[PDB]
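Here's the structure, in structure tokens; my notes come after.
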Amino acid sequence: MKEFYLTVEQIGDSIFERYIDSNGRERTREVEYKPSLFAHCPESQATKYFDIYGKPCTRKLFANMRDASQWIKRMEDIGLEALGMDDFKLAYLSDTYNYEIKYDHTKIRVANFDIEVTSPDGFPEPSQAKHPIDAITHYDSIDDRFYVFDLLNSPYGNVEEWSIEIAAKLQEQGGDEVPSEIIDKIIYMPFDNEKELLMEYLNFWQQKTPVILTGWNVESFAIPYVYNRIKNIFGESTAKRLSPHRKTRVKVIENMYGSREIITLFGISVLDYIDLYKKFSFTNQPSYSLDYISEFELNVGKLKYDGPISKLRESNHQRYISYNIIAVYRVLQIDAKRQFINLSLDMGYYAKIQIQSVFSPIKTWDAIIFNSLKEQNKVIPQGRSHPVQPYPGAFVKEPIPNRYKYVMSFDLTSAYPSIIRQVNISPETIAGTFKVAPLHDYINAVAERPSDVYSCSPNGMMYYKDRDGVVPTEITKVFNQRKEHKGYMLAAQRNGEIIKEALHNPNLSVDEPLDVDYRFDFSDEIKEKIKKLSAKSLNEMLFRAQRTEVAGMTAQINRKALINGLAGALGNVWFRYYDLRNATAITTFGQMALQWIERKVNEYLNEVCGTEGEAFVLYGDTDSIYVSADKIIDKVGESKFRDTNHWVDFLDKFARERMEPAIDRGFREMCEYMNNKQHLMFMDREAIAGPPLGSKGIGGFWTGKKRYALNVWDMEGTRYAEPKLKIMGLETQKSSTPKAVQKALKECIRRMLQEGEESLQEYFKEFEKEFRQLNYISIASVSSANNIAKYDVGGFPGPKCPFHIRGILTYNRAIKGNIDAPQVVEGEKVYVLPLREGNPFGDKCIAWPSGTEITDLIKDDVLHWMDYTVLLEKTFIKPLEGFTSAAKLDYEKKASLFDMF
DNA sequence: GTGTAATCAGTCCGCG
DNA sequence: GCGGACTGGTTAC
Ligand SMILES: [Ca+2]
Ligand SMILES: [Ca+2]
Ligand SMILES: [Ca+2]
Ligand SMILES: [Ca+2]
Ligand SMILES: [Ca+2]
């Protein structure tokens, strides 16, 4: 097989590499790698190396990496550019793996672990590690085993061995319900002292040294705790055995405010699952506890135990260990679904970077571009310092707030990457500038044509047309990958809808789900078999279809994010290819494209309707247009349609056969006007929206920019069994909005769009009467809590104290004296409730850690003093008033003459 | 740990 | 009470 790296490090003048050899074996080596860098040289000097602008370079080969680094500094002292890849491990990988890497995930040791630490005096700080580690569960992907290290004897209690038999039993048998599918995969090791536990853990680690190390909060808790605890008991040298090269760095993270300590383990790639989830999931959660995320992702119930975790080991060691094992498994289940580890390996190996560098699109693109250029013997420019400067972005149309009955939307496929490709925007393709007219003049095609030679953006930039830039070249490759995966995702989605339809008529039989590939549209034969299946089999198939869709989603959306990040990186001063001319070329072209096509669509529809000056485009954001279809429907007449699906077909056909060709003609003209390299503006229909046929539903409404709701029947070619709400920006979509309030507001919107004013009024009246019964967590607001200390003046709110910070200070006073009772953590999220006048907490609100029940000793008082009236007005009525006034609807029935009877 | 545009909640305080 | 200046936080692209 072809070799591939596992990890790479620079340690002094040595590259330390773990890799899989041609026989599939893991090996380690130390290489005295001699790096090359580059200097510009005279024209008269024969060379094969050129910088990206075509200027010749001489290669300088250094005796070692430190000599190369020292040369960089002296070049700075002289005032000359030192060219080439200054991150020598990336150069090493480029030399050692000079081919497209094919990796075998089954040979990569992926370790998933979690530790337990009993602490009678608050949260166990990893920097101090003053308490015994009393459990470790470590899952190894190569063995497919859960290794459980269990401390039976501690200063905080001596306990009995954990029983696998009890662990397997149902909760109703007194068991822990450890899933049957992992029972046979547990290797359980009890220890009568912590020293032997840790020594054996380290011997185990040596035997089965993780390549990828993951788990939940492992980077911020488990890794530093384990490292520091071993360090405290045995000394530094023993702790460094966590690194296969015995090198670690105690590395401090610097961001917005304050700092925290992480341990870099050389020769390991740590991908904390919480960080993977935050970067790759495109959710924003009210809480990031594993309980919370597991329930959301997998629909598993919260791990239930009595009393605080600080007393769980002594009171119920059996459950204590079972829950540690289950916690590790839940992360594996989340990954089975989301496939973020797979994604990281794919992207890491593609770029030829340390796998953990997938968190940095700048590092990722730096490596992609370096490897691409190196292939042609080209030499990358040196990174330079630049001042941070603001620059302009997208155009967003101001919508007239209103209901909108029938709506068809369209937007550009991969807008910014397509602009880069079309215009040929790249550091080395800059051809010069032209004299810019106001944007309006380009939009209306009255400005002088910018160039007859070069490809142009309305910001004044010109680009070469003879050859593709490296940025267009490399962005195209990842775009094509994105396109492939999105194809699979949409097929799985369409397949899902077929199953949902079939589920209206399940068969009374006993059978099996069909063995099919959900990434491809079901054949006619498959469709026929599905119509004969039982509900049980159909439901299993739907589950599998949806899992396939999720897998496609992960693969496609994060590839989209990477290519969009390249466009963004052009405007970040740390990017090697930072250039505000290029960043702005993209954004300004985008502004033109949207407004150009708005004009073209209006002109087209006025023509086919025989009107003049009528605005069919009601809204747009960045690269999208929303077109009112009322006049199109009315030209045929609502009475001519058999059912909702009939007019949906009609608009679908109209968009595909009339609008899109008109849109395409409009964009080809714009391409020619800007003299672009290649027409790549592809604005396909997104949504077909409207009320159910014959209903009093309003179909859709906008309250303002980035705030709207649509009742959608078909989304990018997916025809839904049931209409789906596309809601953007409204409170139903915000993690800050209470969960029950999101739900209630969404039902109000559903009723508005699908059923009408009377239905909305009926629901509002019920919610208002019943809502005080809702669980307090479900009606609590959510906020991130930064700078708690800044606003804390002797335990009370300082000037300009934010509402949620005020709540935290209230909480702090209320729990004063406890070494127990959860502390609010700087930077994490809190639930927030308003408090009625004259409450015993002495302020107007209280806040506590999100994803948790508020501590027992104040829970009762919070419940008693919760201000339901303020909560309702602020989170529910105020937003609903905004929705209904925009839609010209009343949420409460107004008086009428009929009341006289 | 790529980017800008945008609405909103809340504080403070003016507005005769 | 609403709005502007401001901070804080979050979402649409
Ligand atoms: Ca735990
Ligand atoms: Ca788009
Ligand atoms: Ca599309
Ligand atoms: Ca059937
Ligand atoms: Ca869009």
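This deposition comes from X-ray crystallography, 1.9 Å.
Positions of Cβ are set from backbone N, Cα and C atoms, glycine also.
Per Swiss-Prot, these features apply:
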BINDING   A:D411, A:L412, A:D623  Mg(2+) 4 binding site
BINDING   A:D411, A:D623  Mg(2+) 3 binding site
MUTAGEN   A:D621 to A  Drastic decrease in the efficiency of incorporation of dGMP
MUTAGEN   A:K706 to A  Almost complete loss of polymerase activity
MUTAGEN   A:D714 to A  Complete loss of viral replication
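Recorded features from Swiss-Prot, shown on the structure.
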| residue | record | DSSP class |
| --- | --- | --- |
| A:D411 | Mg(2+) 4 binding site | strand |
| A:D621 | mutagenesis position | strand |
| A:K706 | mutagenesis position | coil |
| A:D714 | mutagenesis position | strand |
For this session: Tell me the Cβ neighbour count for A:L412 (Mg(2+) 4 binding site), meaning other Cβ atoms within 10 Å of its Cβ, over all protein chains shown.
Result: 23
Exercise. Considering the recorded positions A:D621, A:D623, which residue's Cβ sits among the greatest number of other Cβ atoms within 10 Å?
Worked result: A:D623
Exercise. Counting only residues 6+ apart in the same chain, whose Cβ is under 8 Å from the Cβ of A:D411 (Mg(2+) 4 binding site)?
Worked result: A:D623, A:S624, A:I625, A:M683, A:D684, A:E686
Problem set entry | Residues close to Mg(2+) 4 site centre defined by A:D411, A:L412, A:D623, Cβ within 8 Å | A:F410, A:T413, A:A415, A:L594, A:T622, A:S624, A:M683
Seminar exercise, completed: Among the recorded positions listed as A:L412, A:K706, A:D714, the Cα nearest the Cα of A:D621 (mutagenesis position) belongs to A:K706
Problem set entry | Candidates near ligand 2 among the recorded positions A:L412, A:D621, A:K706, A:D714, judged by a Cβ under 6 angstroms | A:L412
Exercise. Taking A:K706, A:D714 as the mutagenesis positions to compare, which has the smallest set of other Cβ atoms within 10 Å?
Worked result: A:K706
For this session: Determine the recorded positions, out of A:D411, A:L412, A:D623, A:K706, A:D714, lying near ligand 5 in the sense that the CB is under 6 Å from one of its atoms, and give them in sequence order.
Result: A:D411, A:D623
Exercise. From the Cα of A:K706 (mutagenesis position) across to the Cα of A:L412 (Mg(2+) 4 binding site), what is the distance in angstrom?
Worked result: 17
For this session: Express the distance between the Cα positions of A:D714 (mutagenesis position) and A:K706 (mutagenesis position) as a whole number of Å.
Result: 21
